[PDB]
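First the structure, in the form of structure tokens, and then the observations on it.
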Amino acid sequence: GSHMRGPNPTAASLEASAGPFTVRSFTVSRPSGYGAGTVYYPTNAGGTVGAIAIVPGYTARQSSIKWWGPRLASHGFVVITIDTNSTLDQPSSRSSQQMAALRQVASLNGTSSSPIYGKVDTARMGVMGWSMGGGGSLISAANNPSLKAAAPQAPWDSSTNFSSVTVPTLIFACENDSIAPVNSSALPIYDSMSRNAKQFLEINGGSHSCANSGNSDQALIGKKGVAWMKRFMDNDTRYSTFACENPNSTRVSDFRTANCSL
């Protein structure tokens with residue numbers, strides 16, 4: 001059961017600011033269980049694509065995570081970036097709101113007036129998000145093991161125990177993070193997971209915002225995020241090497257991976 005879309009990938013095609021597909025977007029008129037949303041979608045994917053829901057961190061809005069919308073959608077995904085009901089929502093609330101955004105993407109897929117009418121395979125979903133939104137993605141993964149992939153960035157939760165997670169999980173970490181330090185957040189979270197395909201990519205000298213909109217590593221972080229979601233959401237074995245490989249880059253201060261075949 002694989003869903004291969006678009007051309008065979010290259011390091012160049014994955015590092016490029018845009019994938020093969022044309023992207024359009026819309027504002028969600030009446031958000032259902034979250035604050036606000038922008039849906040990014042390919043106009044010409046040539047098949048149905050999985051959906052990814054992306055949540056910001058405490059105080060933060062869609063602008064912090066917006067770069068993922070076009071980057072992922074242009075390789076064959078529907079991406080919803082959300083604002084939370086409150087900028088001060090905690091990780092459990094962020095998780096509920098992430099899953100509500102995936103639910104509304106499914107609703108719009110079934111809405112004849114929506115630009116994503118019949119564009120989504122609702123069987124193939126993924127979760128991403130920054131800091132408390134990264135915590136929220138891991139909670140979403142632990143509560144909903146049918147999710148095909150998770151790729152949180154600089155995750156924080158009040159607990160680091162995610163030992164139940166079976167969803168393929170890529171953690172972006174920021175080496176000099178002083179908000180959710182790697183040694184007390186991202187790494188203990190990574191270490192807790194013994195049941196899944198997983199990866200840990202730490203950005204050299206990165207602050208807490210090292211994977212946000214306006215970061216200086218979008219070629220490397222974009223290639224890894226796209227490759228992970230293509231490998232695991234689409235079961236697209238053309239991305240096994242990109243998804244699972246040590247990228248061998250002086251911008252990476254630490255690389256870890258388990259249960260990930262090349």
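Our numbering is plain: 1 for the first residue shown, then up by one each step along the chain.
Positions of Cβ are set from backbone N, Cα and C atoms, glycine also.
Copied over from Swiss-Prot:
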{"type": "ACT_SITE", "residues": "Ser131", "note": "active site, nucleophile"}
{"type": "ACT_SITE", "residues": "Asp177", "note": "active site, charge relay system"}
{"type": "ACT_SITE", "residues": "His208", "note": "active site, charge relay system"}
{"type": "BINDING", "residues": "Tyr58, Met132, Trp156", "note": "poly(ethylene terephthalate) binding site"}
{"type": "MUTAGEN", "residues": "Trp130 to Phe (Swiss-Prot position 159)", "note": "Increases activity towards 1-naphthyl butyrate"}
{"type": "MUTAGEN", "residues": "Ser131 to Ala (Swiss-Prot position 160)", "note": "Loss of enzymatic activity on PET bottle and on BHET"}
{"type": "MUTAGEN", "residues": "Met132 to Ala (Swiss-Prot position 161)", "note": "Displays decreased enzymatic activity on PET bottle and on BHET"}
{"type": "MUTAGEN", "residues": "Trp156 to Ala (Swiss-Prot position 185)", "note": "Exhibits highly impaired PET degradation capacity relative to wild-type PETase. Also displays decreased enzymatic activity on BHET"}
{"type": "MUTAGEN", "residues": "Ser185 to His (Swiss-Prot position 214)", "note": "Displays increased enzymatic activity on PET bottle"}
{"type": "MUTAGEN", "residues": "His208 to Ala (Swiss-Prot position 237)", "note": "Loss of enzymatic activity on PET bottle and on BHET"}
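Features as recorded by Swiss-Prot, highlighted on the structure.
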residue	record	contacts (Cβ under 8 Å, 6+ apart)
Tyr58	poly(ethylene terephthalate) binding site	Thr87, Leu88, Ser131, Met132
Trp130	mutagenesis position	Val55, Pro56, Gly57, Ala60, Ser64, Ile65, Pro152, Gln153, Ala154, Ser209, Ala211, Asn212
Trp156	mutagenesis position	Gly57, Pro91, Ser131, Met132, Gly134, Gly135, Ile179, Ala180, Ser185
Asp177	active site, charge relay system	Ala154, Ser185, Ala186, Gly206, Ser207, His208, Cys210
Span of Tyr58, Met132, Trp156 around poly(ethylene terephthalate) - largest C-alpha separation, Å: 10
Sparsest Cβ surroundings (other CB atoms within 10 Å) among the mutagenesis positions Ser131, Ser185: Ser185
Any further residue of that chain within 8 Å (Cβ to the Cβ centroid of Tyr58, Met132, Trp156) of the recorded poly(ethylene terephthalate) site: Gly57, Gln90, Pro91, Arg94, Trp130, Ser131, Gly133, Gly134, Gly135, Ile179, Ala180
Greatest C-beta neighbour count within 10 angstroms, which of the mutagenesis positions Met132, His208: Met132
Secondary structure at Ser131 (mutagenesis position), reduced by DSSP to three states: coil
